[PDB]
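Let me begin by presenting the structure, written as structure tokens, before commenting on it.
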Number of protein chains: 2
Amino acid sequence: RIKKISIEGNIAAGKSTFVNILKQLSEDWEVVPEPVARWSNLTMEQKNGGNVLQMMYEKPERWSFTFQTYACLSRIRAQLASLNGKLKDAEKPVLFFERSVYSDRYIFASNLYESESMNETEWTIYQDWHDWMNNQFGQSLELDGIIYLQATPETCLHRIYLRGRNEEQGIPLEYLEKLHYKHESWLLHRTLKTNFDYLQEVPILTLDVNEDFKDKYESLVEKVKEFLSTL
Amino acid sequence: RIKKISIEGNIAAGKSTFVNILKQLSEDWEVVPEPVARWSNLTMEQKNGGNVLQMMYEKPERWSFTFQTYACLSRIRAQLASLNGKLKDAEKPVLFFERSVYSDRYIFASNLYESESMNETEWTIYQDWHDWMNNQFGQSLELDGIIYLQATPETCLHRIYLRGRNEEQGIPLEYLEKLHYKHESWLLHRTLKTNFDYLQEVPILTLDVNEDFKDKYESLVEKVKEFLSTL
Ligand SMILES: COc1ccc(-c2nc([C@@H](C)Sc3nc(N)cc(N)n3)c(C)s2)cc1OCCNS(C)(=O)=O
Ligand SMILES: COc1ccc(-c2nc([C@@H](C)Sc3nc(N)cc(N)n3)c(C)s2)cc1OCCNS(C)(=O)=O
Ligand SMILES: O=c1ccn([C@@H]2O[C@H](COP(=O)(O)OP(=O)(O)O)[C@@H](O)[C@H]2O)c(=O)[nH]1
Ligand SMILES: O=c1ccn([C@@H]2O[C@H](COP(=O)(O)OP(=O)(O)O)[C@@H](O)[C@H]2O)c(=O)[nH]1
């Protein structure tokens, strides 16, 4: 009954800002933030995530698999818990996912493999887990639609300094460009091959979010509302 | 419907010997062989198995987390298969697991952590991963009984050569000595309090497999049948 919409976008694309805006508008609207985001600041996960985040930065080809599996584990666990608890007795329930399990695997896990931070065995193992996981663990999480907060890797680099996380300051431009490339394959050119069948027939809303929208987001919300009404 | 029993014991204790004996004595009885043992001798899982297994020996401090995660997952999957693809409408169906998800954690993963082949984060993430993998996927796997095969480290080292595998050939005796202790404490002495409360209440049969029983096992088997009638 609860519709699941994933908000996809590059680093500092403005996903957290967009969903914070979206959540306030409708009582029937809720949001599952990306678990990794809370790691970048006390649970067992926070400490585990905190440590594994720092280790990841420091030595990626040692910690990509560990980080990536734990990241996706946490996402699934958070998104399931939001499905149960949140949005009780609402008439038109919408759950906005800050990124999805598919961005976990087909963007960030994929990028780390191709940037050699995971060897073949690790990539093969991760995928096998991921594939199996989303059958005997994460069936109810399948998306109804996708909101692609589309922006150039140039725009994204601009917004990284604005938030000021003494770790992301080190993130370069070619990195953004490769993440962007993989977004467009999956979400604009709809190129990317995925083992998930229903994804090829999942509605996608692409929003150009290069122009600042923090105080001017009505046009964006209007599209989302229009997008939702066709689901 | 299906009785689920875990056959436990140190490396080369005789577990595979015993389960293949049990196998041919009844069509109510079926076996779920161990993945890690299956890896040691090739599908997608087996191709991954051999590699991480091979790397696990070359560098335990690098690959223990990765190995323990895939071994447990490949086990959870494998016993799930038998549990849903066997013993249909059988009159007294029993399934004999070669080790369990508890052996994975509290025997092997725990000892690798103790041997500093996993750091705190890897080990805590695994425990986090373990708690949730087994509940949000493997509830139907709860054990109705455990059968402990007890052998000396010397007996095992023997049999390691007898079995042949030069990938495990000169397994240090002291390795066998520590695994032996963790088995003893969990199953016999019962000091090990797991995170699965019911394990402290699950009945345990203990069998001495020091003596060659390959052509003389009727006594052991009689104890199994008596044991099964209690469950
Ligand atoms: C060479 O060292 C690296 C060190 C760290 C990274 C990191 N990527 C990330 C995330 C983008 S991975 C991630 N996975 C998810 N599943 C979700 C999510 N939000 N983030 C870090 C937190 S750290 C990536 C690195 O390299 C990427 C390839 N080389 S590069 C930066 O373009 O010169
Ligand atoms: C130091 O080099 C090692 C090299 C290989 C291992 C291996 N352990 C194993 C298994 C016994 S771990 C295992 N975990 C499972 N979950 C299941 C299973 N069947 N086996 C291998 C297949 S390889 C273990 C190693 O050290 C383990 C600790 N030795 S010690 C003397 O206690 O410090
Ligand atoms: O329309 C926008 C979009 C982004 N930002 C800034 O860009 C940064 C990105 O923040 P956010 O966490 O939302 O990016 P995310 O990683 O979630 O995509 C923040 O400092 C925002 O203040 C902004 O000022 N206006
Ligand atoms: O009573 C026995 C049990 C074991 N074996 C041999 O010891 C080796 C290791 O036994 P097993 O694989 O059953 O031990 P596991 O590791 O499976 O617990 C095998 O080659 C068996 O042929 C034996 O000779 N007599």
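Chain A is numbered as in Swiss-Prot; shown residues: 20-60, 71-260, in order.
The header says X-ray crystallography, 2.1 Å.
Yeah, the Cβs are placed from backbone N, Cα and C, and that goes for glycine too.
Listed in sequence order, the same-chain residues six or more apart from A:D241 (ATP binding site) with CB atoms under 8 A from its CB number zero; the list is none. Look at Swiss-Prot and you will find A:28-36, A:188-192, A:240-242 tagged as ATP binding site.
Residues annotated as substrate binding site in Swiss-Prot: A:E53, A:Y86, A:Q97, A:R128, A:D133, A:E197. Residues near A:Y86 (substrate binding site) in space but far in sequence (CB under 8 A, at least 6 apart, same chain), listed by position: A:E196, A:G199. The secondary structure of A:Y86 (substrate binding site), as reduced to three states from DSSP, is helical.
Around A:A100 (mutagenesis position), taking its Cβ as the centre, 23 other Cβ atoms fall within 10 Å, counting all chains. Under DSSP, A:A100 (mutagenesis position) is assigned to a helix (H, G or I) in the three-state scheme. Looking at Swiss-Prot, you'll find the mutagenesis A:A100 to V noted as follows: Strongly increased catalytic efficiency towards deoxycytidine; when associated with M-104 and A-133.
For the mutagenesis of A:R104 to M, Swiss-Prot gives this note: Strongly increased catalytic efficiency towards deoxycytidine; when associated with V-100 and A-133. The structure shown keeps the original residue. Summarising the environment of A:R104 (mutagenesis position), the number of other Cβ atoms within 10 Å of its Cβ, over all protein chains shown, is 24.
One mutagenesis experiment catalogued in Swiss-Prot, A:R104 to L, is accompanied by this note: Strongly increased catalytic efficiency towards deoxythymidine; when associated with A-133.
Residues or ranges marked as active site, proton acceptor in Swiss-Prot: A:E127. In three-state terms derived from DSSP, A:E127 (active site, proton acceptor) belongs to an extended strand segment.
Looking at Swiss-Prot, you'll find the mutagenesis A:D133 to A noted as follows: Strongly increased catalytic efficiency towards deoxycytidine; when associated with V-100 and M-104. Strongly increased catalytic efficiency towards deoxythymidine; when associated with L-104. The number of other Cβ atoms within 10 Å of the Cβ belonging to A:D133 (mutagenesis position), over all protein chains shown, comes to 23.
In this entry, nothing among the recorded positions A:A31, A:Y86, A:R104, A:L191 has a C-beta under 8 A from a C-beta of chain B. Taking CA atoms as the reference points, A:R128 (substrate binding site) and A:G28 (ATP binding site) are 7 Å apart.
Closest by Cα distance to A:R188 (ATP binding site), from the recorded positions A:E53, A:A100, A:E127, A:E197, is A:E197.
Relative to A:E53 (substrate binding site), the recorded positions with Cα atoms inside 10 Å are A:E127, the candidates having been A:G28, A:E127, A:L191.
Checking the recorded positions A:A31, A:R104, A:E127, A:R188, A:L191, A:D241 against ligand 1, not one has its Cβ under 6 Å from it.
Using a 10 Å Cα-Cα cut-off from A:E197 (substrate binding site), none of the recorded positions among A:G28, A:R104, A:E127, A:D133, A:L191 qualify.
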